[PDB]
Amino acid sequence: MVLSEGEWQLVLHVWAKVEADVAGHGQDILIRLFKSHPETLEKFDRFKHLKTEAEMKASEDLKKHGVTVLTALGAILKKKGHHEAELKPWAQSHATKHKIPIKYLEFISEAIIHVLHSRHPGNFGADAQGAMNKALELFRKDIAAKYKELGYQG
Ligand code: HEM
């Protein structure tokens, strides 16, 4: 798939707002993921012990990982489809070290859209959501192909 420039502009315009508060958005997104699909929490030996939303919100460690996640994702989106070099080391660790199935990437994709919609309604109308969805689908497609190359395709 290929996004048009107008679609990239919609994605990067809401992303610019997200970057006004990277830590807060990262926390919101990971907490939404873990609440909506608690099985994903099991992949994180680091966070496995967190029992309630309250404990999640109070974890400095979770907040630091959310910054790491959104910073990496941001770097990929700003490549506007030219993200081959960035995707390679990402795919290798998520496939053979952490073992993250494509299904879980769909789940975090859903969490990202939920948080953007909730915090940025005026810059995240139907057309901008459609563009963000297509960018994240482009990302999952490319990761699926890489997984396969790497011998995981999970
Ligand atoms: C937008 C999707 C995601 C991005 C951009 C992302 C990014 C990252 C980055 C940059 C790291 C640190 C370096 C590394 O280990 O490769 C990391 C670690 C990790 N990720 Fe992801 N990730 C994503 C989705 C997920 C999902 C869906 C899960 C699990 C359900 C996951 C599980 C992990 C684990 C277990 C670690 C190691 C945490 C630790 O330090 O103990 N990732 N991720």
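Looking at the header, which is where the method is noted, we find X-ray crystallography, 2.0 Å.
Placed from the backbone N, Cα and C atoms, the Cβ positions cover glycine too.
The nitrite binding site feature in Swiss-Prot is assigned to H65. Remark: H65 (nitrite binding site) has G26, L30, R46, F47 as non-local neighbours, by Cβ distance under 8 Å and separation of at least 6 in sequence.
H65 (nitrite binding site) falls within a helical segment according to DSSP. For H65, the entry in Swiss-Prot reads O2 binding site.
For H94 (heme b binding site), the number of other Cβ atoms no farther than 10 Å from its own Cβ, over all displayed protein chains, is 21. Per Swiss-Prot, the feature heme b binding site maps to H94; the stated evidence is experimental evidence.
For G122 (variant position), no same-chain residue that is 6 or more apart in sequence has a Cβ closer than 8 Å to its Cβ. The annotation that Swiss-Prot gives for the naturally occurring variant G122 to A reads: In metmyoglobin.
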